[PDB]
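> Below: one structure in structure tokens.
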Amino acid sequence: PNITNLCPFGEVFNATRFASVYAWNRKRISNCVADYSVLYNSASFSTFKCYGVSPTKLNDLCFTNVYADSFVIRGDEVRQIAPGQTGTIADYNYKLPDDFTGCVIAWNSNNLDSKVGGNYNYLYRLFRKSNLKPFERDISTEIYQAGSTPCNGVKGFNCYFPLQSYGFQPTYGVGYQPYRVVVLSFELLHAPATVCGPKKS
Amino acid sequence: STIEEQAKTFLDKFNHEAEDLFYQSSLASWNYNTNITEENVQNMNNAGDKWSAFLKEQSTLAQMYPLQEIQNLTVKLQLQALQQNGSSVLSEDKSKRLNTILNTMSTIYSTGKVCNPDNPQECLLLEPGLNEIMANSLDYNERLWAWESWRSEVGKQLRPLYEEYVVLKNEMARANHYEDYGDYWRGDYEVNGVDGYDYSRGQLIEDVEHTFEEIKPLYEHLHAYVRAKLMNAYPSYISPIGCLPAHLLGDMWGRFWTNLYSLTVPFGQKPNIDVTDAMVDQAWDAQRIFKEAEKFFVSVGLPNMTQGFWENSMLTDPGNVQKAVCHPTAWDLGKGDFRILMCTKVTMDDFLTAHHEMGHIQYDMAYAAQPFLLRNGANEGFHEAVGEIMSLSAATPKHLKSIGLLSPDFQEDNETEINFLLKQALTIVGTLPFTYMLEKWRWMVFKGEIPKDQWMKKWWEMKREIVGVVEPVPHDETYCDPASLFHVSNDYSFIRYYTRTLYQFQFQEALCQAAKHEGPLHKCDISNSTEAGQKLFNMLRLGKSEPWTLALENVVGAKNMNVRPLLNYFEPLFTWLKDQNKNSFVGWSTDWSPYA
Ligand SMILES: *[C@@H]1O[C@H](CO)[C@@H](O)[C@H](O)[C@H]1NC(C)=O
Ligand SMILES: *[C@@H]1O[C@H](CO)[C@@H](O)[C@H](O)[C@H]1NC(C)=O
Ligand SMILES: *[C@@H]1O[C@H](CO)[C@@H](O)[C@H](O)[C@H]1NC(C)=O
Ligand SMILES: *[C@@H]1O[C@H](CO)[C@@H](O)[C@H](O)[C@H]1NC(C)=O
Ligand SMILES: *[C@@H]1O[C@H](CO)[C@@H](O)[C@H](O)[C@H]1NC(C)=O
Ligand SMILES: *[C@@H]1O[C@H](CO)[C@@H](O)[C@H](O)[C@H]1NC(C)=O
Ligand SMILES: *[C@@H]1O[C@H](CO)[C@@H](O)[C@H](O)[C@H]1NC(C)=O
């Protein structure tokens, strides 16, 4: 039939501000029509790597819910947003499961997320005692204890503040330039699937 | 938990903070160099102070992790680099005195202006005028006046300052568990803890002497030929049996002999390989010069320059309104930012300099992956050597014919090869005894082998014995003749040029053997050879992570610096010089036979 009520992809991709990787934003997308060909045929994206599904059949399948996680990371760290990877972003900031079905989309945001003095708003967690579980968020700002001595809440010798800032500057190289990453997670549950693709007439 | 894990997390924190602070400092320095304005000078100074303060704080934090409980070589290398006290071990009064002495020597050398007595209304600064009088004049007494007047004023000002400098630096070095300041400088080549690839601080002097003993016949023949030609240029001053007069070497100190090419040319009638007119005829912009250099580096298989490099670099002089430093410098700002600051003209020298500085940039890009404290050359010699090999390869007639800058019907006979090799010898071979003698004299001064009342008597004795250069008139101890040079007056190591010169030809033989070049070594071009670039990039990617001996094994297959590739490079010239010196006397006499 005639289709309306498209999914709110404007409020995820075209957002004025993106969250830091440590405190990555998750938006649950339900009860609308998701047109994935608009995203795939865009020339504005640098990474559109889909894991567990192909982009061509996305516009046909139907899912119960869509999770859109959004964060900013350095370009070199874009590789770490994948199943089975290792690094600071994957161990301590954002972990993807090995059995992940969804797409990882990234694009350079040097124009919007870099400042000449440096943009220090965006942060990452350098240290955590253990690696993150898949789809876990850690927003704790408790001092990391690398040594036997208690930190007691105040930085010092062998006790470091967990969150560090990428001071993005426009002059930086591609590896260190800010990249906005949207990860779409597709799951099917026994509830009626309502995020369906567009149907031709 | 363990000390090693604690150090690893400390280093991770340090690397993160260090990269940001280093970028801010580098960017501020770039802003000053590209734009000499008071605001920039302030910003640069502030960032430099912040960086130095950070490095003092982190060295103080770093020392609390003992070295002997860490087994990983990379972690121990970074901790060793960061746990150095530097001048911090010295007392605050003496540290302030040392810093004041260094600054005032910098001001005395930079702003030293000397002119002729009885005509004092306008004087000559060393960089614009004195250098020109040394490189272009053919008058004996004018060059003698310039040389003696600059060593009189600068040496008599700098001698008490240098006497304080040696004592303070020796005190700091012995406070840092070194024998002297010379041992501190020689510690750059020290490799400890690696089985087989260990290198000692004491081995450096022995290796330098062993290589120089093989340098000596070629230098003796070159010295005899230059002596005969200078005898032709100046009829009565130069003796057939004695040393060369000091003020006639074409430079202020005798550092290079490249300004004697006009006087000592073998075949003046034959043409040169100057390509300046050809680029002017084809309207080669500085952008085209750097693009051709980039084409050379992509031909050998190295990565091409980043978009950031093109956008953020200043490759042309900005203009009258904006002031900039004219010296060509490759800048590794950090965080993926690589830039070149050069006031590029349309000359062969600027084109070769573009290749040299882009080689510096390629080394920086290759070692960028490595941790911050390890982002450097394996030693001080390699970083300059990798630019000098590009300067060697680009200057070949095969490269010029390949890129179209030289006519395809240019005749490459033996005479042009001889005169080109002689020019390369005047630049390269002539600096080796001067470099070795200067470093050996400074090492003996720091070690206490030479007492303060015998500094100059020994120094000229060394120069006659090694360099074969005699003083025009005797100097007493009121003079400070070494410190008239930029590197010694401003606390810089000088053995890097000797090691760079040997590493240059070792790398050249390794890459030419990789590229399967079948002719003379000086006729070799490393373009179009992926394997040569791969062999180079294997060492380039390591940076300071691995010992310099292991890096040299990676390139040339030897565990030590070697002198045979240099001698192989100049072998046609060596045979020609031996043929030309049949009638004349090779070698010199240390007596006062020319003039004293
Ligand atoms: C986001 O912005 C781009 C560029 O302006 C635009 O083409 C696109 O339609 C916008 N919306 C989405 C969902 O990508
Ligand atoms: C150079 O300095 C002047 C004065 O501070 C400034 O207005 C100008 O924009 C600067 N140019 C560059 C390229 O930094
Ligand atoms: C040394 O530490 C680095 C991490 O900093 C690690 O990747 C490397 O494998 C370690 N080397 C050894 C020999 O354990
Ligand atoms: C640096 O100086 C401190 C204080 O004098 C000393 O305890 C420490 O051992 C020194 N470190 C080195 C590597 O010399
Ligand atoms: C460097 O080479 C790559 C691959 O050939 C190319 O895509 C890129 O555009 C080049 N860089 C520049 C600045 O042209
Ligand atoms: C160049 O080769 C010719 C022909 O063998 C020879 O006569 C001449 O002496 C050579 N010149 C030099 C400088 O080697
Ligand atoms: C290197 O490769 C380029 C690309 O074809 C070629 O134009 C050039 O002539 C080659 N160099 C030599 C010395 O043949």
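Residues displayed in chain A correspond, in order, to Swiss-Prot positions 330-530.
Even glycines carry a Cβ here, placed using N, Cα and C.
This is the feature table in Swiss-Prot:
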type	residues	note
MUTAGEN	A:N343 to Q	Reduced viral infectivity
MUTAGEN	A:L452 to R	Increased resistance to neutralizing antibodies. Decreases HLA binding to NF9 epitope. Increased binding affinity to human ACE2
MUTAGEN	A:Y453 to F	Decreased HLA binding to NF9 epitope. Increased binding affinity to human ACE2
MUTAGEN	A:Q493 to Y	Reduced host ACE2-binding affinity in vitro
MUTAGEN	A:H519 to P	Increased resistance to human covalescent sera neutralization
VARIANT	A:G339 to D	In strain: Omicron/BA.1, Omicron/BA.2, Omicron/BA.2.12.1, Omicron/BA.4, Omicron/BA.5, Omicron/BQ.1.1
VARIANT	A:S371 to L	In strain: Omicron/BA.1
VARIANT	A:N440 to K	In strain: Omicron/BA.1, Omicron/BA.2, Omicron/BA.2.12.1, Omicron/BA.2.75, Omicron/BA.4, Omicron/BA.5, Omicron/BQ.1.1, Omicron/XBB.1.5, Omicron/EG.5.1
VARIANT	A:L452 to R	In strain: Delta/B.1.617.2, Epsilon/B.1.427/B.1.429, Kappa/B.1.617.1, Lambda/C.37, 19B/501Y, Omicron/BA.4, Omicron/BA.5, Omicron/BQ.1.1; Contributes to cellular immunity evasion and increases infectivity
VARIANT	A:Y453 to F	In strain: B.1.1.298
VARIANT	A:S477 to N	In strain: 20A.EU2, Iota/B.1.526, Omicron/BA.1, Omicron/BA.2, Omicron/BA.2.12.1, Omicron/BA.2.75, Omicron/BA.4, Omicron/BA.5, Omicron/BQ.1.1, Omicron/XBB.1.5, Omicron/EG.5.1
VARIANT	A:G496 to S	In strain: Omicron/BA.1
> Need the DSSP three-state call for A:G496 (variant position) to compare against my parser.
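In three-state terms, A:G496 (variant position) counts as coil.
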> Taking A:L452 (mutagenesis position) as the reference, which of A:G339, A:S371, A:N440, A:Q493, A:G496, A:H519 (the recorded positions) have a CA within 10 A of its CA?
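Cα filter at 10 Å returns A:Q493, A:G496.
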> Express the distance between the Cα positions of A:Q493 (mutagenesis position) and A:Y453 (mutagenesis position) as a whole number of Å.
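One finds 6 Å between the Cα atoms of these residues.
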> Among the recorded positions A:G339, A:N343, A:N440, A:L452, A:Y453, which ones place their CB within a distance below 8 Å of a chain B CB?
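Of A:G339, A:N343, A:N440, A:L452, A:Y453, none lie near chain B.
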> Cβ neighbours within 10 Å, counted over all protein chains: which one of the variant positions A:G339, A:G496 has the most?
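When each Cβ's neighbours within 10 Å are tallied, A:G496 tops the list.
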> Cα-Cα separation of A:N343 (mutagenesis position) and A:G496 (variant position), in Å?
22
> Enumerate in sequence order the recorded positions A:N440, A:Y453, A:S477, A:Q493 whose Cβ-atom distance to ligand 1 is under 6 angstroms.
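Among A:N440, A:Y453, A:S477, A:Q493, near ligand 1: none.
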> Measure from the CA atom of A:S371 (variant position) to the CA atom of A:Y453 (mutagenesis position) and give the result in Å, rounded to a whole number.
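With distance taken Cα to Cα, A:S371 (variant position) is 29 Å from A:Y453 (mutagenesis position).
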> Provide, as an integer number of angstrom, the distance between the C-alpha atoms of A:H519 (mutagenesis position) and A:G496 (variant position).
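So the alpha carbons of A:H519 (mutagenesis position) and A:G496 (variant position) sit roughly 45 Å from each other.
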> Test of understanding: give the count of other CB atoms lying within 10 angstroms of the CB of A:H519 (mutagenesis position).
6
> Which of the variant positions A:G339, A:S371, A:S477, A:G496 has its Cα closest in space to the Cα of A:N440 (variant position)?
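Going through A:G339, A:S371, A:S477, A:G496 one by one, the Cα closest to that of A:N440 (variant position) is A:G496.
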> In angstrom units, rounded to an integer, how far apart are the Cα atoms of A:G339 (variant position) and A:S371 (variant position)?
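Answer for this pair: 13 Å between alpha carbons.
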> Please classify the secondary structure at A:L452 (mutagenesis position) using three-state DSSP.
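DSSP call for A:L452 (mutagenesis position): strand.
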